[PDB]
Protein chains: 2
Amino acid sequence: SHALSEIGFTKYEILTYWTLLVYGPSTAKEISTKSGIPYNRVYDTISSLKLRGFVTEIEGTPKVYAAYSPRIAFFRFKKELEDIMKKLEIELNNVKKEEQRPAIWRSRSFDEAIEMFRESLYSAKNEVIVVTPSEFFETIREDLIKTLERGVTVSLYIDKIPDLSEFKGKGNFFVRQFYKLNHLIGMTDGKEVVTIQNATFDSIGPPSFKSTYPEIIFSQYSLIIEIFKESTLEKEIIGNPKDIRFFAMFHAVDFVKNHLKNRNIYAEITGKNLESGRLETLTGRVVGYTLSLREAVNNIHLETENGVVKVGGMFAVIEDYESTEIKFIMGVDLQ
Amino acid sequence: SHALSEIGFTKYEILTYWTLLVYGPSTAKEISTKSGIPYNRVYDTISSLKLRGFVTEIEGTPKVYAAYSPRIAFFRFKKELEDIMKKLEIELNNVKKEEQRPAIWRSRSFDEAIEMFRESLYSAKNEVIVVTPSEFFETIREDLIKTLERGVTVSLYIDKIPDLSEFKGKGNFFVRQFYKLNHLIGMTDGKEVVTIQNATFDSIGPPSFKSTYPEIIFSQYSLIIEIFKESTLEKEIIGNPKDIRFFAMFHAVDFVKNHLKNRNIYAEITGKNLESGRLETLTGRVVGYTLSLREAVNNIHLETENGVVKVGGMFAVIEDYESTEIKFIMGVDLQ
Ligand SMILES: OC[C@H]1O[C@@](CO)(O[C@H]2O[C@H](CO)[C@@H](O)[C@H](O)[C@H]2O)[C@@H](O)[C@@H]1O
Ligand SMILES: OC[C@H]1O[C@@](CO)(O[C@H]2O[C@H](CO)[C@@H](O)[C@H](O)[C@H]2O)[C@@H](O)[C@@H]1O
């Protein structure tokens, strides 16, 4: 006897009690219509399993039936989910509304977290800041690259600077070093944050999560600026001098700082007009910045069509514009 | 409106129509008890999804609910299958009967085939012969090694000999070269065969399959002997001189041929006694072989406790013993 088990139950989460009790036998021995003996005579269950891909029937006289192994049997079932999921993702893109309550999704484990991290990076349109412990880098190496290729800027914060050869042309890549980081923070387009805690789930420690709550974004944006203040800029790769993107204005300004002197810079910015609240797209020359760390101010001075303006980043209040959507196009080498 | 879709149906393969229509909304927008509006008032469906891991609820006044993405949502569902599958595999091992009708399982694609190949290798207890086109090698490189480590002998047939450094101590590895091979044949312990056709599923070409039918084993064993006759022996790695295993006596004998001269060899064989039909385990010294290719004979002459005997491989009829279970232990270097 197969002897069933609790397994019986779970599978009755989705599975017939006949569809369950026909497969049981075929795995435990492999007959034809002996199945039909223990215990119901109807073979409808077999016509079932055949479509699921859990059984094929082989030339017969009498006809005989055989079960694929758990491994192959579910490999097929998993492959089915992929399709529900992707097709489900695809429709979402064509009909998902935009104004959504903020929330927070906790993750059950390191893998699942990395899954949430990747999902986030995939959506990146402008910049992603990734604070990480050297330990994790090898796990995100491909995703970093893939992202960089969509022309998205990537601001990395790492402790032990790895071998960055793979990256020589891949995109707009900035690398900064910092004493030591414990967990992985990941922020994409100033829109959402995803976090992963060091190594294995370390017993009862902080949870790994994604979140869109302003408080946590503000929290974390502020955290990053602190690590920025002490961090040192080790690698800079402009693989796209005519489309350099930032969501983090302090990163914007860091960059402008390094170049504005030896060449002109042009900008296109979308942002809230602090005076009016209205969204606007602005273009001009960058003719100055202020990056005052104690004063807590970082912004750009943009020469638009009609006068200078100041554009500051997320949560700005004192400049003319608040922006998290920034594009520099770089003037020419000489000057 | 989410607008449902065919997707609705499939998911009703397993999923409630409420459990399906609650998730729909949370993905399309993210509220609390607005769900309850369109269209049923009962929130039992939410208590459902919560256990599936498809939704968490967040601190409320009122209380509010949010859905994980398809990606994470199913990542969790897949992770569940793993457990049904493994737990299901585990029990099988403890209760699966042995005498089973022969059958044949066709595979739907290259991946699934490779899945069947691996599954087979995993079970290897003695030897696996793997005829393969150079193209596939990188896909089986790890599995080859893993297998080699369980102390299992691995007889490879390849066309373009790859870099075999990874393998210097890994096990008992024999490598033979052959002009060109089109598809992957894989035979494990003379018990079952698994086959994969070149590259992508090439439209309407031969199917990829596993099978235990004697005819196909005999077929394929015979096929391999042909490729053996023309093939050349390029690499030989005895990483286990005291336990060298074969299921293919012609491979046995090839080996004995190369060594018997410069050192003694000992054997332990399990096989059918052709005179009596009875199974027996025999041990002795190997004092000779015959490997006559035209005559279609290959066997070993074993000096047992009480006289010489001849042991031939699968399907043997003229020797004293038919064996597919063979272990040589190698005498010492000098002589
Ligand atoms: O940098 C200080 C801190 O204050 C906030 C919130 O009011 O606003 C500043 O942020 C801008 C860039 O993001 C500054 O340039 C601007 O002067 C000011 O609004 C946060 O943004 C920031 O964390
Ligand atoms: O090698 C010939 C061919 O004939 C078979 C089937 O009768 O039997 C031979 O196989 C043995 C090794 O497997 C030989 O040594 C033996 O003499 C003979 O039984 C098949 O085995 C084989 O394909």
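The chain as shown is numbered from 1 upward.
Cβ coordinates are placed from backbone N, Cα and C, and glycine is handled just like the others.
Swiss-Prot documents A:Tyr43 to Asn (Swiss-Prot position 50) as a published mutagenesis change and attaches the note Loss of DNA-binding. Where Swiss-Prot documents A:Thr45 to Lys (Swiss-Prot position 52) as a mutagenesis experiment, the accompanying text is: Decreases DNA-binding. Per Swiss-Prot, the feature sucrose binding site maps to A:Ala296, A:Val297, A:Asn298, A:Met314, A:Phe315, A:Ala316, A:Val317, A:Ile318, A:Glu319.
Feature map: Swiss-Prot annotations on the structure.
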{"residue": "A:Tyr43", "record": "mutagenesis position", "CB count, 10 Å": "16"}
{"residue": "A:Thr45", "record": "mutagenesis position", "CB count, 10 Å": "20"}
{"residue": "A:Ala296", "record": "sucrose binding site", "CB count, 10 Å": "9"}
{"residue": "A:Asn298", "record": "sucrose binding site", "CB count, 10 Å": "24"}
{"residue": "A:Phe315", "record": "sucrose binding site", "CB count, 10 Å": "14"}
{"residue": "A:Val317", "record": "sucrose binding site", "CB count, 10 Å": "7"}
{"residue": "A:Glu319", "record": "sucrose binding site", "CB count, 10 Å": "21"}
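Comparing CA positions across the binding-site residues A:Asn298, A:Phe315, A:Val317, A:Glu319, the one lying closest to A:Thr45 (mutagenesis position) turns out to be A:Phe315. The two recorded residues A:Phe315 (sucrose binding site) and A:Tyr43 (mutagenesis position) have their Cα atoms spaced 66 Å from each other. DSSP classifies A:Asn298 (sucrose binding site) as strand under the three-state reduction.
Within the set of recorded positions A:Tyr43, A:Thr45, A:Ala296, A:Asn298, A:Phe315, A:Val317, A:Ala296, A:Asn298, A:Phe315, A:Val317 have a CB atom less than 6 Å from some atom of ligand 1.
Rounded to a whole value, the Cα-Cα separation of A:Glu319 (sucrose binding site) and A:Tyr43 (mutagenesis position) is 75 Å. For the recorded sucrose site, residues A:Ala296, A:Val297, A:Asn298, A:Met314, A:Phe315, A:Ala316, A:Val317, A:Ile318, A:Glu319 set the reference point as the centre of their Cβ atoms, and the other residues of that chain within 8 Å of it by Cβ are A:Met249, A:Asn299, A:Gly312, A:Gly313, A:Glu322.
Here the Cα atom of A:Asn298 (sucrose binding site) is found 73 Å from that of A:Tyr43 (mutagenesis position). Site extent for sucrose: among the recorded binding residues A:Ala296, A:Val297, A:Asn298, A:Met314, A:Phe315, A:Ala316, A:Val317, A:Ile318, A:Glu319, the largest C-alpha separation is 12 Å.
The two recorded residues, A:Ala296 (sucrose binding site) and A:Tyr43 (mutagenesis position), have Cα atoms 75 Å apart. Reduced to three states, the DSSP call for A:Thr45 (mutagenesis position) is helix. According to DSSP, A:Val317 (sucrose binding site) is assigned to coil rather than to any helix or strand.
Rounded to a whole number, the distance between the Cα atoms of A:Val317 (sucrose binding site) and A:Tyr43 (mutagenesis position) is 72 Å.
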